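First comes the structure, then the notes that go with it.
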Amino acid sequence: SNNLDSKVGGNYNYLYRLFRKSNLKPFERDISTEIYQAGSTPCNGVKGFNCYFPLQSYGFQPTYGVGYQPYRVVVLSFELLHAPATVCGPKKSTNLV
Amino acid sequence: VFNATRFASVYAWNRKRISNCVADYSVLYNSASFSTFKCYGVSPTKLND
Amino acid sequence: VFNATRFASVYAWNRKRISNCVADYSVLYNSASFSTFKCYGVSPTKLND
Amino acid sequence: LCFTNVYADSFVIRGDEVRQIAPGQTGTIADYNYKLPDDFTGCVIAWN
Amino acid sequence: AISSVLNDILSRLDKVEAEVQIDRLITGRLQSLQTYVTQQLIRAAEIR
Amino acid sequence: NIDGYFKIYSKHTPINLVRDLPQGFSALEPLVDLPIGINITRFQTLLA
Ligand SMILES: *[C@@H]1O[C@H](CO)[C@@H](O)[C@H](O)[C@H]1NC(C)=O
Ligand SMILES: *[C@@H]1O[C@H](CO)[C@@H](O)[C@H](O)[C@H]1NC(C)=O
């Protein structure tokens, strides 16, 4: 999506997460900014030695190479053939006999 | 879902719910704009069926 | 390496090889002596394992 | 090796659609266009 | 395989992404017959 | 709550009992399923 999302300074509004107590479960969301404790030390406040902000951004710029460039993603997830259907593809029904 | 002006950030990945509607997945599958379209429990051709 | 008396000029940067030994980072990533440590294709936490 | 009956099929396409040449596919080249037999024995050679 | 129901494989996958599943069902099912027919032969000796 | 779907099942039966939970058997029907996606750690009721 480089021509849609990229900017020659870096579109810094996109954040990923670098740290986590544990690998999150399938389809889990985690809204947090609480500082990651890389040292054995406890670490309060906004920053600290070996105390890392748990997010970092992408700098998205058109001047980068392929692979660096921003990708949009959609994951279409669905469940099938086991419950009352609420979505269908464009097949018309026939009569019933 | 595919032309919306800003997407969300991954750490706060948006979820939209879909129901009570008709789904022409040939729209998604045919467009060259998409680099990858990998399906993990259906063939992409079968989505319309 | 980190504690060397003298370091090289970057125009002639030293390229030293390391082997036959154990890579213990505990007195390293966990240590106050550096105002930056960034890894780029591993988690620094994993450098022991 | 040796080969019974050998046929070279020649054409030009957009490179995005090279993947449609794979033996069982369904983009417009593979559809209305040049369709491989599913048990296709042979090679595909492509260049910019 | 993705299911026990053969039609829920066939009505979801194409002719070749299905094979990788259907061959598993053919394999396991056929071993289920070979096991039954072995037990029935060994049993047929007891009754004989 | 399963994978973001909160589900309610319920039953109402008549009874005639003075004090404890009535010994016997019956099953709850599924009443509703809602896509709520929230975390639920804990809960409370609502009197009137
Ligand atoms: C360097 O070595 C000294 C001991 O010779 C040690 O006290 C110090 O922590 C070391 N520093 C680093 C950055 O490894
Ligand atoms: C939801 O968060 C609460 C409070 O932190 C926690 O006790 C519970 O384990 C969490 N459950 C899930 C699945 O996130």
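The residues of chain B that appear here are 341-389 by Swiss-Prot count, in order.
For all residues, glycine too, the Cβ spot is worked out from N, Cα and C.
Under the heading of mutagenesis, Swiss-Prot lists B:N343 to Q and annotates it as follows: Reduced viral infectivity. Of all Cβ atoms in the shown protein chains, 5 besides its own fall within 10 Å of the Cβ of B:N343 (mutagenesis position). B:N343 (mutagenesis position) carries neither a helix nor a strand DSSP state and counts as coil.
According to Swiss-Prot, the natural variant B:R346 to K carries the annotation: In strain: Mu/B.1.621. Within 10 Å of the C-beta of B:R346 (variant position) there are 10 other C-beta atoms, taking all protein chains into account.
Under the heading of natural variants, Swiss-Prot lists B:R346 to T and annotates it as follows: In strain: Omicron/BQ.1.1, Omicron/XBB.1.5, Omicron/EG.5.1.
Long-range Cβ proximity for B:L368 (variant position), meaning a same-chain Cβ under 8 A and a gap of 6 or more residues, is found for B:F342, B:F374, B:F377, B:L387. Listed in Swiss-Prot is the natural variant B:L368 to I, annotated as follows: In strain: Omicron/XBB.1.5, Omicron/EG.5.1.
Where Swiss-Prot documents B:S371 to F as a natural variant, the accompanying text is: In strain: Omicron/BA.2, Omicron/BA.2.12.1, Omicron/BA.2.75, Omicron/BA.4, Omicron/BA.5, Omicron/BQ.1.1, Omicron/XBB.1.5, Omicron/EG.5.1. Residue environment of B:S371 (variant position) contains 10 other Cβ atoms, counted within 10 Å of its Cβ in all protein chains.
According to Swiss-Prot, the naturally occurring change B:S371 to L is described as follows: In strain: Omicron/BA.1.
Swiss-Prot gives this note for the natural variant B:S373 to P: In strain: Omicron/BA.1, Omicron/BA.2, Omicron/BA.2.12.1, Omicron/BA.2.75, Omicron/BA.4, Omicron/BA.5, Omicron/BQ.1.1, Omicron/XBB.1.5, Omicron/EG.5.1. On its own chain, B:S373 (variant position) has no residue at least 6 apart in sequence with a Cβ closer than 8 Å to its own Cβ.
Take the CB of B:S375 (variant position) and look out to 10 A: across all protein chains shown you find 7 other CB atoms. One natural variant catalogued in Swiss-Prot, B:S375 to F, is accompanied by this note: In strain: Omicron/BA.1, Omicron/BA.2, Omicron/BA.2.12.1, Omicron/BA.2.75, Omicron/BA.4, Omicron/BA.5, Omicron/BQ.1.1, Omicron/XBB.1.5, Omicron/EG.5.1.
Looking at Swiss-Prot, you'll find the natural variant B:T376 to A noted as follows: In strain: Omicron/BA.2, Omicron/BA.2.12.1, Omicron/BA.4, Omicron/BA.5, Omicron/BQ.1.1, Omicron/XBB.1.5, Omicron/EG.5.1. All protein chains shown were included, and the count of other CB atoms within 10 Å of the CB of B:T376 (variant position) stands at 6.
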DSSP three-state assignment (helix, strand or coil) for B:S373 (variant position): coil
Cα distance (Å, whole number) from B:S375 (variant position) to B:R346 (variant position): 19
Pairwise CA distance, B:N343 (mutagenesis position) versus B:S371 (variant position), rounded so that it is a whole Å: 13
